[PDB]
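Notes to accompany the following structure.
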Amino acid sequence: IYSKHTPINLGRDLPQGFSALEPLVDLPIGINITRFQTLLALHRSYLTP
Amino acid sequence: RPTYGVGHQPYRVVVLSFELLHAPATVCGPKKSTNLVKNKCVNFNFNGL
Amino acid sequence: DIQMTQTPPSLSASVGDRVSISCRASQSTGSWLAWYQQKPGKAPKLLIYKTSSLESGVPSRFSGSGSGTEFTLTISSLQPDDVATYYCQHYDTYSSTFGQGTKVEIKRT
Amino acid sequence: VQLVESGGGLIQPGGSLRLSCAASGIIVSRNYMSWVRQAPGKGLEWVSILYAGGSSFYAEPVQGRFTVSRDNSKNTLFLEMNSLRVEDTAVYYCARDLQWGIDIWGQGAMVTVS
């Protein structure tokens, strides 16, 4: 799994330009995956009930 | 008791078991490096290089 | 419990004859049985342990076999050193159980 | 190795005994040793075992009654029979226990309780 973060100006979606993605930890496992999903966090203000 | 014959005295036994499979060696022991004598036509090997 | 029975209690055979004795446990012991030879006025000598391993020093003529419930010692040829009582012991780290004893004698008229 | 036992004799019921058995040719604090009694007319009965580490394992009937011990300096096994019963009469043998089992048999001490 590689990484990146651009300081690019905010827009509407994936903008133009290029930036290559650099490794973080070369996990030596690589087992097959069929379904991929994103873990999302329910954003709060730390004060709501 | 600390008053045993050598046959039954408490011996600390560590079984260092090494393991190979279809993964890279995340544990190695290459703790044998030369020094850095420089500016001569020599044989260098920077960690496999 | 675990009781082993020995047969025959009264056997008369001659030197050179085989001595086939059978010791059977009521249920499975797997391999924890040993064959011993004891003479009256003497302590038993372990003839075979694990029912298949020849004990170091006991003559190879003694062939102990068996597992679980049943076991059999076979003296290929009797000799005067074999005229004695034979026991089977269920092996256990504690008291365990011993056989009743098969007393083998010299057959005569 | 020779195991020589002493103390074989007559004792009243409920009394105390201390059977001895010297081991010669090996160090007692380096091998398992055992006490095994044979009653007159019966097979063997292994009653106790002392490890070379002093770990005493008594049979439940003899648990809390008999005390197995070894004198490494004297290299001699000792058995302190306490609260003797009528059934405690037998030829008692010290023995050497191993991975394979009981290899060294003592000459035995007679024990009569009556």
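Here chain A follows Swiss-Prot, giving residues 203-251 in order.
Every residue, even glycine, has its Cβ placed from backbone N, Cα and C.
Features as listed in Swiss-Prot:
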VARIANT   A:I210 to V  In strain: Omicron/BA.2.75
VARIANT   A:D215 to G  In strain: Beta/B.1.351
VARIANT   A:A222 to V  In strain: 20A.EU1
MUTAGEN   A:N234 to Q  Increased resistance to neutralizing antibodies
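Where Swiss-Prot records a feature, it is marked here on the structure.
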residue	record	DSSP (3 states)
A:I210	variant position	coil
A:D215	variant position	coil
A:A222	variant position	coil
A:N234	mutagenesis position	coil
(message) Taking the Cβ of each of the variant positions and counting other Cβ atoms inside 10 Å, which one has the highest number: A:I210, A:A222?
(response) A:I210
(message) Is it possible to get the count of other C-beta atoms within 10 angstroms of the C-beta of A:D215 (variant position)?
(response) 4
(request) Let me know how many other Cβ atoms fall within 10 Å of the Cβ of A:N234 (mutagenesis position). (result) 4
(request) Compute the C-alpha separation of A:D215 (variant position) from A:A222 (variant position), stating it in Å without decimals. (result) 18
(request) Between the Cα atoms of A:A222 (variant position) and A:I210 (variant position), find the distance and write it as a whole number of Å. (result) 14
(request) Between A:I210 (variant position) and A:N234 (mutagenesis position), find the distance joining the two CA atoms and give it rounded to the nearest Å. (result) 34
